[PDB]
Amino acid sequence: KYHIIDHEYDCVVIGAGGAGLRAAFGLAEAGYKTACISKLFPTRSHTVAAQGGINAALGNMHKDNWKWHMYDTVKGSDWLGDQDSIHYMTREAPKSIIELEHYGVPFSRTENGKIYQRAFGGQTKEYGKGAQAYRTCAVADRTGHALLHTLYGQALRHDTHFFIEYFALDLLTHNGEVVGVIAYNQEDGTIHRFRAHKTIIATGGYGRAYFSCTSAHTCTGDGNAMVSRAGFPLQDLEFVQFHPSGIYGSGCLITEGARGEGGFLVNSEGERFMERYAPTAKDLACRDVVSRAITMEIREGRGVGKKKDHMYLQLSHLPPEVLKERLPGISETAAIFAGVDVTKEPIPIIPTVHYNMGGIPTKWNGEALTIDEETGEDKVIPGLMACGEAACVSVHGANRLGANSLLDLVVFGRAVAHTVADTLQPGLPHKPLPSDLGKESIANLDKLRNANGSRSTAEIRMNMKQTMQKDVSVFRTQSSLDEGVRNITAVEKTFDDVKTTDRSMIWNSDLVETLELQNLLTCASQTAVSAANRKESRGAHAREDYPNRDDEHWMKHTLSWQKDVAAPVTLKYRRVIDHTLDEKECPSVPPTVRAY
Amino acid sequence: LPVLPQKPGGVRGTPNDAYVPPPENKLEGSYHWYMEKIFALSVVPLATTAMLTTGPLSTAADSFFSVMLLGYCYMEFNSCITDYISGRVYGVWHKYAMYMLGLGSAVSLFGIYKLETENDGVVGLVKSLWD
Amino acid sequence: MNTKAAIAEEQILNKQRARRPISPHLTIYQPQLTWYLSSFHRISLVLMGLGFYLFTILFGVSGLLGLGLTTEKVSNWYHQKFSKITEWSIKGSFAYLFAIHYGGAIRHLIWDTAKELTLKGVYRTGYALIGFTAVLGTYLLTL
Amino acid sequence: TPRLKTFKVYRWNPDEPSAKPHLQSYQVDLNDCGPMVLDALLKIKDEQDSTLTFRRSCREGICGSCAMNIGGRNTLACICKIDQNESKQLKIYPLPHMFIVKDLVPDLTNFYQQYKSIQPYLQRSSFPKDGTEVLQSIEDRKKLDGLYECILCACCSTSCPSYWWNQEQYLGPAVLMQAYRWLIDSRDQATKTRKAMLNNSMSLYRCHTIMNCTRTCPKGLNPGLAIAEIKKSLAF
Ligand SMILES: *Cc1cc2c(cc1C)nc1c(=O)[nH]c(=O)nc-1n2C[C@H](O)[C@H](O)[C@H](O)COP(=O)(O)OP(=O)(O)OC[C@H]1O[C@@H](n2cnc3c(N)ncnc32)[C@H](O)[C@@H]1O
Ligand SMILES: CCCCCCCC/C=C/CCCCCCCC(=O)OC[C@H](COP(=O)(O)OCCN)OC(=O)CCCCCCC/C=C/CCCCCCCC
Ligand SMILES: CON(C(=O)c1cn(C)nc1C(F)F)[C@@H](C)Cc1c(Cl)cc(Cl)cc1Cl
Ligand code: SF4
Ligand code: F3S
Ligand code: FES
């Protein structure tokens, strides 16, 4: 028997990354009483690994209006992004970086004393017909590193109650509304109950459901599985972005900023990727036209390798004074894990899982959505909000543009703090509920702790990662996808005989890594169902059997429901927004054929 | 020595409290850092012009050397008291060992008065037991 | 009186905080040249400081408790108690404990102006000290 | 032919606290492992004893969560290479002189309370008029290099003998470099209050310049030079 401890707040934020930290002192400054439950220390998250930039139209180099920035985001998304969150993110993009410089983010500076901006791929000028524009606004090659350590320091200026190393288990729902979250103290072994009015989820992606991913070790989907256990849908789970710059074996990442400054991929034959399997734009293109330019190139026997299945990216043409000033982080990362050289000899390259352009469906102001059972229209869940990588605002749509994911955290963490300030009065009585609230999520903690079966936790986790790499690949068809749904159901039925050796409550790291396996099977049994039910080729979802893009029948998102593991998955759809927040301020952009 | 009751495990509270610093007390802060460098810049040259000579030092020059060498040996034991006999653990037995260095360094100043007027000097004593 | 009942958290955590051990700090750390040469600097001044507070208090108490003690009478009492080894064990140990504190004091003068504080200069003004205690230390032993 | 090392891991178990902390030894097949120590600590947890507890997040060396004592020095366990030698062994310890929670997990609670006291945020008073950013020249930007790249791993604090004993009062070399990052920032109009919490007996002046911290920093920083630049700042 466990003893529960009760808390009582106004707004509970789950997660302390880049968009959970921005929405934590955004609400504790307005006059509320917040809490920021985290599993790690705040400057340990996955947003410390970001090394690109934050795209903004600040002006400091050449000339740039945010309306050019908006068209480059809709064109690089295959018109699946809602064209009013694009209008809202790029309009509040110059205002959100100047506010980040006043907090104390040490930016690289130019000759007159303004912020330094490099160039990335996809972003042009003069509405797609022009040159490469310089809008990246970046701090050498440690941009995500110097962004947490400023946002965490500013979060200590205002009184925010951080709850470090608390594993959150499930959501608390009474008659179809979220009234708080139940957590688990790792240092002590006590069960806590947080009660609030507006619960905000910023947990992050589910990248660790695959075999070779670039994500962290803790980067599992615990926000998308807490929502799916309550009976609420997830949106666009079949768009997974594959990176073309992942090291063999380990899965680590070299940035595409090296390709933005003159990185050239050299295959075994030494011929350049321009006309064989490549678009007219050489290397500064989307993240999917180059991964398809690599996945079939190593298959056709043109790449380097002992097993002929990798590449290398040349950085030797640059001057030595340009590497050691702009990218010192890659000069030490490829010297340890790859272990040949960075400057005089190139480094191996494999396609790895990078980013997830899906999750909880929200609006442009942060509040989550579901659909009505008979009319098919949207509906707002009362209390549940979401922001960051674990929320599908569809700013990225079908393909995330380069370095738009750090602008995603700053703008849509700032907007979450503003919409609670328009609805919630500071200081309100909480309704009396029964004391058995959350008793169905403590009995799951005890069933996975007193376990005795035939398979261990590290044996079932190898059958899931191996299955998701073979079948849900870069190239998919309707003969291996239907075997990928059939195999992922067979691994979930063997979760009833999982085995756990540690029977303590103080730092049971065998329990915590078993609850992360229960959350991964819920985000992996809906990716395989949704990917085998879209007969189309857009974005990062390329079907071999249906090689044509649809603008008449398949311009709609995909919602999915699944209660627990070993339970059937259903699907419904919702319509994509094609209008703007205001017609006179910016006109809408009509769909054309996408070609770079 | 007796030991004051300590914090249970090193810390008391949550990671979002703060360590409130003691106020500015410059006579053991930056001004104590001046006196440790004045005495250490005066025993380095004077010990060099006491190894190059060939006999007893001049009686006015030796008193300057033998009172700068007491400050260099008092400021050392002031740091071995503050590091090991702290006031967290022992309490009032930190300022009792500081008082023992009080009348153990003023009687040691009387010994320099009975060495430069009667005998030849401090460095004359060290040459006498040879080395 | 709902969140100020988090003092029921401090009464269960502080019973678990009393059974925690301390990890070993000495006897597992590897020997480096940073924390060895800085230990012989503080060992040198403690032993030579006790050899300065025990020869000056002796003349100070004789000035108040009247006995009379010339340096000749001290020398004839110190040269008779010991002989051979002891006099060549005190003389050989204290002569090397003075050269490592003389070269140590000049080393800490450079480090207090924020010079030679790179990792290259720490191992450069530390190798020139080890040879220095083997040259000037023996010259004080033939005198 | 399998090669076997012998990893010796410090072990404690809090629900049986009457037992004493001892070392347990495993035989890791060296062919089926990675080239790092973290890759040989996860293989023990899966195919062998699963009650081994430790912290790991990113396997890259930029998070600062695998801080332990491998071989005698303090380093990060995801970037330390294993000696390819099946004859010699290896001893894995936690950070020295910390209160140990379970196995290799210290209690870094005093370390987080000390980082909050140095006020790590910008304290400017009057911003620009038109609403743009704050001007800062390039030579004033170059002063910050080598100071903002710290990852807060506390491998330099738990190697200093002056911090081993007096850790409830002395801030340590990891915090005192972050008190220097805000002292030489050009856009900071509050510096007469930062040099008033270090002007007592034990916040800064327990540094005896026994430079272990610079020796065992796995990012190549200089936390010992940035303390002897504060002492010149308070004096002159
Ligand atoms: C992995 C990666 C991503 C990346 C990148 C390079 C790498 C290696 N480079 C980028 C770049 O150059 N430009 C760019 O625009 N984006 C780049 N990215 C992507 C980007 O970094 C991420 O998408 C983004 O930073 C994610 O941030 P978010 O705030 O969404 O999430 P997080 O940083 O992972 O933090 C989540 C926190 O949630 C807490 N948590 C998680 N689960 C729980 C549970 N169960 N209970 C309690 N708390 C929980 C964690 O503490 C975590 O800190
Ligand atoms: C055993 C003495 C007990 C009294 C003091 C306790 C020990 C203090 C240190 C004793 C060991 C080092 C001092 C003596 C070693 C020097 C060798 C020596 O004295 O032999 C006699 C020799 C005679 O030769 P000269 O004719 O003078 O030179 C001819 C020039 N060509 O004298 C000398 O070498 C020079 C005398 C050295 C005086 C140094 C003063 C020692 C007292 C130190 C107390 C604490 C000081 C701390 C360090 C000070 C420097 C930072
Ligand atoms: C690293 O050396 N040791 C220090 O403890 C130290 C040395 N310095 C310069 N500073 C410190 C720190 F404690 F402040 C210890 C290990 C040795 C030591 C001890 Cl245990 C006791 C004494 Cl009296 C002298 C000495 Cl040599
Ligand atoms: S300054 Fe160095 S030793 Fe200290 S936490 Fe940072 S990397 Fe570690
Ligand atoms: S080892 Fe310690 S004494 Fe100073 S030089 Fe480093 S903080
Ligand atoms: S685990 Fe991230 S640094 Fe070793």
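The numbers used for chain B are those of Swiss-Prot, and the residues that appear cover 37-167, in sequence.
Recorded method for this deposit: electron microscopy, 3.2 Å.
Including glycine, each Cβ sits where the backbone N, Cα and C put it.
Under the three-state DSSP scheme, B:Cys109 (mutagenesis position) falls in the helix class. Look at Swiss-Prot and you will find B:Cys109 tagged as heme binding site.
In sequence order, no residues are near B:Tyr120 (mutagenesis position), counting only same-chain partners six or more apart with C-beta under 8 A. Feature annotation from Swiss-Prot assigns ubiquinone binding site to B:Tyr120.
Swiss-Prot documents B:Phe100 to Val as a published mutagenesis change and attaches the note Impairs respiratory growth and reduces quinone reductase activity. In the three-state DSSP reading, B:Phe100 (mutagenesis position) counts as helix. Packing around B:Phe100 (mutagenesis position) is summarised by its Cβ count: 13 other Cβ atoms lie within 10 angstroms of its Cβ, all protein chains included.
Taking a C-beta cut-off of under 8 Å and a sequence gap of six or more, B:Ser102 (mutagenesis position) has these contacts in its own chain: B:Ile148, B:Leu151, B:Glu152, B:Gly157, B:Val158, B:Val159. For the mutagenesis result B:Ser102 to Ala, the note given in Swiss-Prot is Impairs respiratory growth and reduces quinone reductase activity.
Neighbour density for B:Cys109 (mutagenesis position): within 10 A of its CB lie 23 other CB atoms from the protein chains shown. B:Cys109 to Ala appears in Swiss-Prot as a mutagenesis experiment; the accompanying note says: Decreases SDH cytochrome b content.
In this structure, B:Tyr120 (mutagenesis position) is part of a helix by DSSP. A mutagenesis experiment is reported in Swiss-Prot for this position, B:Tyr120 to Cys, and the note states: Abolishes quinone reductase activity. Little effect on complex assembly.
Swiss-Prot documents B:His130 to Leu as a published mutagenesis change and attaches the note Reduces SDH FAD content. Probably impairs complex assembly. The C-beta environment of B:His130 (mutagenesis position), restricted to residues of the same chain at least 6 apart in sequence and closer than 8 Å, consists of B:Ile117, B:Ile121, B:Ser122, B:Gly123. Following the DSSP three-state reduction, the secondary structure of B:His130 (mutagenesis position) is helix.
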Tell me the Cα distance separating B:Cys109 (mutagenesis position) from B:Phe100 (mutagenesis position), rounded to the nearest angstrom.
15
Proximal to chain C - mutagenesis positions among B:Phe100, B:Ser102, B:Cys109, B:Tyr120, B:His130, CB under 8 Å:
B:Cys109
